[PDB]
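Trainee: Sharing a structure, written as structure tokens. Questions coming.
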Amino acid sequence: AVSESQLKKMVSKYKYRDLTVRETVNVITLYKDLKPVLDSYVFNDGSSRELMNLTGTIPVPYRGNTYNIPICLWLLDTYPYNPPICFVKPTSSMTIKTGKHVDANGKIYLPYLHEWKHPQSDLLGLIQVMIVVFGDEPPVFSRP
Ligand SMILES: *SCc1c(C)c(OC)c(C)c[n+]1-c1nc2ccc(OC)nc2[nH]1
């Protein structure tokens, strides 16, 4: 379990630890389905830095059918002035259908993000928007 005090230690490496910590509270307090976890990251330079990431699932209604989408959010050490890179966990029956916002590596582009004024949409906005911008056309789906 991650405590808020500990949360500071976890994102102490970032330059905006206050807004991020405060903002995460909003995300895990309202979206408890998103849990923060500490992870080790290795850069090409060989230098290592401990970064915290949000990992879990988001229930999404679709065609009367609902799927449990597993997603991992990695924050850049310069977050939130830097956009967050997202990765969608694929499976044998779930594939990535490239389209208007999904590439082949699982990158997610969202118009609200390009017009997101800091701090208005906030991370919490990204998740409900994720629930909406993916409901319009699930970039991923289960194929028998
Ligand atoms: S958020 C990715 C993830 C998940 C979902 C998970 O839960 C089933 C476990 C056990 C591990 N990871 C994950 N993927 C990683 C890539 C690199 C890294 O740094 C060493 N840590 C990762 N943890």
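Residue numbering in chain A adheres to Swiss-Prot, whereby the residues present occupy positions 2-145 in order.
Header lists the method as solution NMR.
Even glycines carry a Cβ here, placed using N, Cα and C.
Dumping what Swiss-Prot says about this protein:
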DOMAIN    2-145  domain 'UEV'
MUTAGEN   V43 to A  Reduces interaction with ubiquitin; inhibits down-regulation of EGFR
MUTAGEN   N45 to A  Reduces interaction with ubiquitin. No effect on MGRN1-binding
MUTAGEN   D46 to A  Reduces interaction with ubiquitin
MUTAGEN   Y63 to A  Reduces interaction with HIV-1 p6; impairs HIV-1 budding
MUTAGEN   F88 to A  Reduces interaction with ubiquitin; no effect on in interaction with HIV-1 p6
MUTAGEN   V89 to A  No change in interaction with p6; no effect on HIV-1 budding
MUTAGEN   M95 to A  Reduces interaction with VPS37B and HIV-1 p6; abolishes interaction with PDCD6IP; impairs HIV-1 budding; inhibits down-regulation of EGFR. Abolishes MGRN1-binding. Loss of interaction with ARRDC1
MUTAGEN   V141 to A  Reduces interaction with HIV-1 p6
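Looking at the shown structure, can you explain where the listed features end up?
Mentor: In three-state terms derived from DSSP, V43 (mutagenesis position) belongs to an extended strand segment. Remark: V43 (mutagenesis position) has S49 as non-local neighbours, by Cβ distance under 8 Å and separation of at least 6 in sequence.
Note: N45 (mutagenesis position) has no non-local neighbours, i.e. no same-chain residues 6+ apart with C-beta under 8 A of its own C-beta.
Cβ neighbours of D46 (mutagenesis position) (same chain, under 8 Å, six or more residues apart in sequence): none.
Around the Cβ of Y63 (mutagenesis position), 14 further Cβ atoms fall within 10 Å across all displayed protein chains.
Its Cβ placed at the centre, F88 (mutagenesis position) has 15 other Cβ atoms within 10 Å.
Proximity of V89 (mutagenesis position) to non-local residues of its own chain (separation of 6 or more, Cβ distance below 8 Å) is seen for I70, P71, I72, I97, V103, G107, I109, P140, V141, given in sequence order.
In the three-state DSSP assignment, the secondary structure recorded for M95 (mutagenesis position) is strand. Sequence-distant contacts of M95 (mutagenesis position), defined by Cβ-Cβ distance under 8 angstroms and a gap of at least six in the same chain, are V141, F142, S143, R144.
In three-state terms derived from DSSP, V141 (mutagenesis position) belongs to an extended strand segment.
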Trainee: List the Cα distance (Å, whole number) between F88 (mutagenesis position) and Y63 (mutagenesis position).
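Mentor: Distance between the two Cα atoms comes out at 20 Å.
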